[PDB]
Amino acid sequence: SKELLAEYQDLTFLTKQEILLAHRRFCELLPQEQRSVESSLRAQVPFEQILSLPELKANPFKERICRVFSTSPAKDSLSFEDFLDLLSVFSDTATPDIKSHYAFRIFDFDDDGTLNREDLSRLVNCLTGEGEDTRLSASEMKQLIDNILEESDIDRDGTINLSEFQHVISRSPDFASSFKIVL
């Protein structure tokens, strides 16, 4: 967490200065629960420390964002290796498939993989919706989703892995292209 030395496994879309700027942001994020003595490294940064700054309050996905980043147990959460691998998904450079995989992992909340077809159709629309969709564009892309539900067969199945459904949206629709951050 606090040092740049011990085994950072980061196959990532950030160069040497982008990593150093993101480390300075992680160092401003680190000290309140560990304030002066920096002891619990692969454990802090927690959700109490993410909730500490102004615009992380009425954002309903901030604990879901933290859980896809690392986490599993309470307070043992986003280490610096997790801190680079997460923002690499949103880097303006990274692929539309890794951004659609992250949109899946927000709706698939309790560990497993199999979400409901309604949460899958809401995942594709909560993207196509942010990225410039009027009433004729939303009807045309939901008629496109009805054909992607036929051959990745939804009646008989019910609960679904989006691993198949992201590779079929990587043809065109829609905000999986610009699901991105400024670093």
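Residues 9-191, in that order, are what chain A shows, numbered as in Swiss-Prot.
Determined via solution NMR.
Just so it is clear, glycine is given a Cβ too, placed from its N, Cα and C backbone atoms.
A Cβ distance under 8 Å defines the sequence-distant neighbours of the domain 'EF-hand 1' (103-138), meaning residues of its chain 6+ beyond its ends; these are 69, 72-73, 75-76, 97, 145-146, 149-150, 153, 157, 162, 165-170, 173-175, 177-178, 181-185, 187-188. The domain 'EF-hand 1' feature in Swiss-Prot is assigned to 103-138.
Under its mutagenesis annotations, Swiss-Prot gives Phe115 to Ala the following note: Loss of binding to ITGA2B. Mapped onto three states, the DSSP output places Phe115 (mutagenesis position) in helix.
Annotated Ca(2+) 1 binding site per Swiss-Prot: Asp116, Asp118, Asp120, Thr122, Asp127, in sequence order. Neighbour list (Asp116 (Ca(2+) 1 binding site), Cβ cut-off 8 Å, at least 6 residues apart, same chain): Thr122, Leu123, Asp127, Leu170.
Record note (Swiss-Prot) on the mutagenesis of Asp127 to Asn: Cytoplasmic localization. In the three-state DSSP classification, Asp127 (mutagenesis position) falls within a helix.
When other Cβ atoms within 10 Å of the Cβ of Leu131 (mutagenesis position) are tallied across all protein chains shown, the result is 22. Under mutagenesis, Swiss-Prot gives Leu131 to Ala or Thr with this note: Loss of binding to ITGA2B.
Among residues of the same chain six or more beyond the domain 'EF-hand 2' (148-183), those with a C-beta under 8 A of the stretch's C-beta atoms are 104-105, 108-109, 112, 116, 121-125, 128-129, 131-133, 135-141. The domain 'EF-hand 2' annotation in Swiss-Prot covers 148-183 and rests on sequence analysis.
Long-range Cβ contacts of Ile153 (mutagenesis position) within its own chain (separation 6+, distance under 8 Å): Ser129, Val132. What Swiss-Prot says about the mutagenesis result for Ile153 to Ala is this: Loss of binding to ITGA2B.
Look at Swiss-Prot and you will find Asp161, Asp163, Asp165, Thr167, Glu172 tagged as Ca(2+) 2 binding site. Cβ contacts within 10 Å of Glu172 (mutagenesis position), excluding its own Cβ and spanning all protein chains shown: 11.
What Swiss-Prot says about the mutagenesis result for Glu172 to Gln is this: Cytoplasmic localization.
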Distance from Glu172 (mutagenesis position) back to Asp165 (Ca(2+) 2 binding site), taken between C-alpha atoms, in Å:
13
Taking the center of the Cβ atoms of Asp161, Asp163, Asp165, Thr167, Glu172 at the recorded Ca(2+) 2 site, which other residues in this chain have a Cβ no more than 8 Å from that point?
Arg125, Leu157, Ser160, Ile162, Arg164, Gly166, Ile168
C-alpha of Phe115 (mutagenesis position) to C-alpha of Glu172 (mutagenesis position): distance in Å?
16
